[PDB]
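Novice: Input: one structure, supplied below.
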Amino acid sequence: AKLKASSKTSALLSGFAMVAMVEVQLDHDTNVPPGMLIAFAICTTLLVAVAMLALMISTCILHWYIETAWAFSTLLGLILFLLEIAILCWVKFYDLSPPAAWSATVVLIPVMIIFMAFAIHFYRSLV
Amino acid sequence: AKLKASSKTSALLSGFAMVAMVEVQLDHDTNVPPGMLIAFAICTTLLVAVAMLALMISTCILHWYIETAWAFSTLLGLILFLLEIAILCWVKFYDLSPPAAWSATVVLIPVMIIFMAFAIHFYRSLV
Amino acid sequence: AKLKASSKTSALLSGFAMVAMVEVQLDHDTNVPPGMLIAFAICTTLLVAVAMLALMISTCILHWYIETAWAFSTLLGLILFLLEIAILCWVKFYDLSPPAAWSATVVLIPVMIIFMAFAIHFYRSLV
Amino acid sequence: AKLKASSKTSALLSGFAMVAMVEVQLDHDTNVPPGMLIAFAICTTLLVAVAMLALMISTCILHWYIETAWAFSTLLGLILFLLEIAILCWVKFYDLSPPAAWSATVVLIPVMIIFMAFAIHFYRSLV
Amino acid sequence: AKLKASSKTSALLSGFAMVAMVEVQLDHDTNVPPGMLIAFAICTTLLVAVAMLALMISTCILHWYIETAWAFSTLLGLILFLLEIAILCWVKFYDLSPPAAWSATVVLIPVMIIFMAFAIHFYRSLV
Amino acid sequence: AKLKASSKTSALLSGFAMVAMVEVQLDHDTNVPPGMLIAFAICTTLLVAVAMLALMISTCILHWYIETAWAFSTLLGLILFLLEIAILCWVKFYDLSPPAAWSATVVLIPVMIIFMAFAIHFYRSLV
Amino acid sequence: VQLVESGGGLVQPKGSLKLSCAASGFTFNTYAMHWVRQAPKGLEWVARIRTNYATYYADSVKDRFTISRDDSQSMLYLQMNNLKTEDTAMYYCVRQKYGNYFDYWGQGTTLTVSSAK
Amino acid sequence: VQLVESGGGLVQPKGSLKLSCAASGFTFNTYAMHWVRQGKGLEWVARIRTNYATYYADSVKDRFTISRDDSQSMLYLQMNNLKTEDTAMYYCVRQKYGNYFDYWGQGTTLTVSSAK
Amino acid sequence: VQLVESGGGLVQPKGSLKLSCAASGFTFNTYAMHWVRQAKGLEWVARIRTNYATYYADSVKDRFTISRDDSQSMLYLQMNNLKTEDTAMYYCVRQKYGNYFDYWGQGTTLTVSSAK
Amino acid sequence: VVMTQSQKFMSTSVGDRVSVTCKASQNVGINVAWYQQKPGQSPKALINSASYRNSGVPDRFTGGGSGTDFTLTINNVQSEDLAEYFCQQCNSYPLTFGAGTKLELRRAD
Amino acid sequence: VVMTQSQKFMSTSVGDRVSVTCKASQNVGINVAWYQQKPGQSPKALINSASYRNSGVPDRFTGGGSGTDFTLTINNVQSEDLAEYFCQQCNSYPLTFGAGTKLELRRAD
Amino acid sequence: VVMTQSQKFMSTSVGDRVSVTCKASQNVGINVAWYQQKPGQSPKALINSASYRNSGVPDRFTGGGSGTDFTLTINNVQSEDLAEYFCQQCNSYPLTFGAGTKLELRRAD
Ligand SMILES: [Ca+2]
């Protein structure tokens, strides 16, 4: 079904965030909190893991549970991708303009709320 | 309908703005007003957020209002890409030659006027 | 019709020239004329604007005028792309070999003449 | 069958690991254990080797054993990409903040356990 | 006919030469003869010009002469890409080890001879 | 037939190795043997030449000999691509960890044996 | 990475001197540096410089000590004045790596502030 | 950035000396430098493109010479056969792509007379 | 690229002397350096890989020592226990990946005798 | 290239707009800079390219013109802005400076 | 922030595990480092972030804790490891150090 | 590794081709360089890798050979090119130089 398109797009976005994480240049005199770097690593690795799980589920193809799991994996991949973009802009700009990073956060807040509410809705209806 | 093509275009443009913004060399000696950095962050983040929102809304499917919102998302992605190019060339050349940046800005104003005029038309006719 | 292919290729070439303009490293002791940098900025921004206008026109779809405008936008996108490549090679090589940049200009002159003559022909027949 | 899609996915992932590994800045002062560099090289080389082997075997066509080997190649490409991301973030952040690397590792362990559990299932059921 | 495939191949190759030439680190201390830089600029510019000309001529449609010109454009794009690789490796390695560059050149001469022999065949048979 | 897919993939892999060879940064105090750099240049140029020959053969379309030559060209392109990846990892890591490069060699040895044996088989049956 | 510092020995109360610390083996321009003292065994912190070029000073000597980094000359200096009889201590110049934890300590420099000879 | 130069004071006619300026706060190796002197109306003196080209004023192209110590990050100018009309103040300056000056030094008096 | 070195002249047997070579025109931190002597039979003396490895000739592996000041951009060689058979000119050269020298210095006479 | 100055002493009150001129000789385009020297200090860079102010400059200073003629003007001229103003062509070495004109004041006699 | 030390002289035999403690005052998280000073030398960095050993450190040293309390321990304590050990908070300037405790020995009387 | 020199004084006229030889001992491959020292100056680098001329070198100098034997030759030998020529192996430290041979001249007696 729509599994192949989801696999393609999720793998593309995962690798995209991966090379983005590759091309981040920091320094031992950075002002970013260590928790920010920890969150960066956790978010990037979780995005990669969720995309890979979606790919494996697509490769796997009582069936309704599997379809819902595939759709939920795609949704969570989108969630983690947006959060990763937020963290990446934060770590890119915080060394110069803290207001720039804060503005990026407050401009990705509403769509994040929308997707979280959408995720809770499907999760509630997911078995 | 045209939602697939529009979502593909917005995704491509957002990915282009992202690969741009990640590979931008900055410096603590830069002369750009911090408002320029703030607007750069806001524009890039809003472009990627709008592209992701459009993709989610398109692939997750008053209703004609939602279709008009899809068209609005496409047009806003276009306009945000234009403003992204403006701010990008500005933050790239402002240390070297301010006249280059201001000339680029002044020659992009008319096409921005045309785009915003069409947007204002469709907003005056927004249901 | 052929609108979707034109939109795809024009957006691709516009973003291509954009990241090219991103990865240009200059210096305050450059020998390039300031007019060259001004032309660089104007040409890049105009190419982006024309590609975006073509995309918006494709999204828009008395019809013959619109079709001719779309084709003319594609043609002018090609013109600006070739001119941008010329300017980019010039600014890349002028710091070392002025003859290299001049040779690049004289090797892109004939195709530029061909496309200008082709542009005048369609423009003359365009209403 | 699904061999085309799986080969395409593995080729994309291998190309992503390669473009990552080529653009990695290293230093003689790095604190990573040389085992980390050895594992990085092994993981990247094995990923590209497995992707190429899968592509060759798929496009060059006991037989169901070969199909199971194709599926195993797909799953191993996925797992190797995950481990590649782990080692990559490790070798990227170990000089700055070891807690970031160790947190990324500890949060990727459960999904690796799930993947290896499915692999061990299919290997206990490997003909 | 085959014009679409040939135009796609030439566009891809031209985009590859362009992304190559943009990301080339040079130095005022380079030992390459300035003729090498001139030939590099000429080759890259001519490749992109020929690719764009082929795309325009193909999508804008004595006539069999134009088709033979299309085939000639494809073959010349191939040969120019080969010479681009030659000059690129030369300008990359000439500061380090001239024998590497000269060996690369001497081992690419026979295949260039084969290509130019086919081209000379089709030019002796060019209407 | 399968000529177009082979042309596309071979051109893609050739250009991939080309930009990889573009982004290799060395130094006059390197520890790599000069023979390694010579082999790097020869392998990269040969891969490009073989891919271009495959593209030209695809453009060309007693026929069985041509089909076998096309398939053999694709196979040899794969051989050279794997060898190029090995050489690239070697030159990337040898400056820090000789064991890493040696491990990369020993991990690409078996698939290289498999492909060489496969190449000898088809070559023996090739006329 | 190697840091060696060399100030002076015995001085007089309310005196002054400047200790210098040569660092060789890393990129000096990309590491915050610190001066840490140890009286004759309770190690106590003294000063920090973020090589913008900000500085921070201890809870006691924010008036009598001043640091300065010559990135080109690649040396770290601390000038002290109005020294009391309770400033006699060894002075290690150390560097910091993103954790506010020092890893490469210097060798020490005795700085006795007394009133005899 | 910060430019501070320090030459000498009173000298004798047909004399010579070299003024030096320390630049600290930017990348010296990527900026062209200038020396500008001061009828209270400022007048240009010399320029060095730190290839290492030099250019000199319409008057003193025979007596003044620049030299940039990029590693030491210093700018030197040696003047010879000074006249009674070279009494001025010498600002070191950097240039940014417009041939326009933005970061000026502090000044350095150079009085050339024959009295005491 | 310009290399100028200046050690001392006449010394005494079993003495010592340190020669210094100034390099200007390239990135010092990325080029291995060498000292080569010439009594007309040119003979190699020493090499330093600017990790910081050092290699010494088949004779003087006990009496000569190289040092590189990358920031100061200088190449020093300290010789001890000189003999009456070390009288030679000492060129400082740079090596480029071929173990072949291309930019030789200017020379520095080091005569080791016991007269005046 | 040579740059003239019409009046050396722009006798001006407080808060009132003042116009200092600079009539270059040849065709110099827009490569003219404007510098302000407070009495006894290193002159600072007010205007580059004859139109764009510098980074740390109050926005009472607007400079215009092109070709051979240029003009700086100060609406709402302050009192602490009594100083000297020089114009310089940025086109062709030797870079020459105008004769310079001070910013005078008119008050009680 | 201030860091206490329970005992200054950890009287310990050879090869036996020893536990040195560091009871910080405020909530400092995991930003605690541990340094070892052999008598008369520049102290070396044993533990950073209270959990991760340094590069060139033997693995008898395991440090744990979080918040306000931390502890280093040495199973199979050597004999050459008689020295002093300091704990430092890495959270808020001024960076303070513990009073420091030596690694004593118990032997024949 | 040691490099011999057959003749030290290549007695040669003007404009006539001359061949100087260098018979290395071991198998050194193509890692041989050729230097020219005009009397009383720092020798310049003529040939690197035994085949490729340097940047600023006139093209009368062609060097060939491989393994153990190498040879430089000068067709249309100039008159200002009376100097000394050394060969050096570039393979294994210690880098040794040949005994060196000058470029003599034959003229009236
Ligand atoms: Ca890059």
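To match Swiss-Prot, the residue numbers of chain D are left as they are there, and the shown ones run 156-216, 240-305.
The way this entry was determined, per its header, is electron microscopy, 3.3 Å.
A Cβ is built for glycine as well, from the same backbone N, Cα and C atoms used for every other residue.
Not my notes, these are from Swiss-Prot:
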| type | residues | note |
| --- | --- | --- |
| MUTAGEN | D:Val174 to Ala | Constitutively permeable to Ca(2+) ions in the absence of Stim |
| MUTAGEN | D:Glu178 to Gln | Impairs store-operated Ca(2+) influx |
| MUTAGEN | D:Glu245 to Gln | Decreases store-operated Ca(2+) influx |
| MUTAGEN | D:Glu262 to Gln | Impairs store-operated Ca(2+) influx |
Novice: If you count Cβ atoms within 10 Å of each one, which of the mutagenesis positions D:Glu178, D:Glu245, D:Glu262 comes out on top?
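Specialist: That would be D:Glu262, with the highest Cβ count within 10 Å.
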Novice: Is any of the mutagenesis positions D:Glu178, D:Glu245, D:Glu262 near chain F, in the sense of a CB under 8 A from one of its CBs, and if so which?
Specialist: D:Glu178
Novice: D:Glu178 (mutagenesis position) to D:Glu245 (mutagenesis position): how many Å between their Cα atoms?
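Specialist: With the alpha carbons as reference points, the distance is 35 Å.
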Novice: Rounded to the nearest angstrom, how far is the Cα of D:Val174 (mutagenesis position) from the Cα of D:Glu262 (mutagenesis position)?
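Specialist: It is 12 Å, counting Cα to Cα.
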Novice: To the nearest Å, how far is the Cα of D:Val174 (mutagenesis position) from the Cα of D:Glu245 (mutagenesis position)?
Specialist: 29
Novice: Would you mind pulling the DSSP three-state label for D:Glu178 (mutagenesis position)?
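Specialist: Reduced to three states, the DSSP call for D:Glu178 (mutagenesis position) is coil.
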Novice: So, in DSSP terms, is D:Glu262 (mutagenesis position) helix, strand, or coil?
Specialist: helix
Novice: What's the end-to-end span in Å, taking the Cα of D:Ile216 and the Cα of D:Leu240, for the 23-residue unmodelled region?
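Specialist: Taking the Cα atoms on either side of the gap gives 14 Å.
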Novice: Go through the mutagenesis positions D:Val174, D:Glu178, D:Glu245, D:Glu262 one by one and keep only those whose Cβ is less than 8 Å from a Cβ of chain A; report them in sequence order, or 'none'.
Specialist: D:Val174, D:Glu178
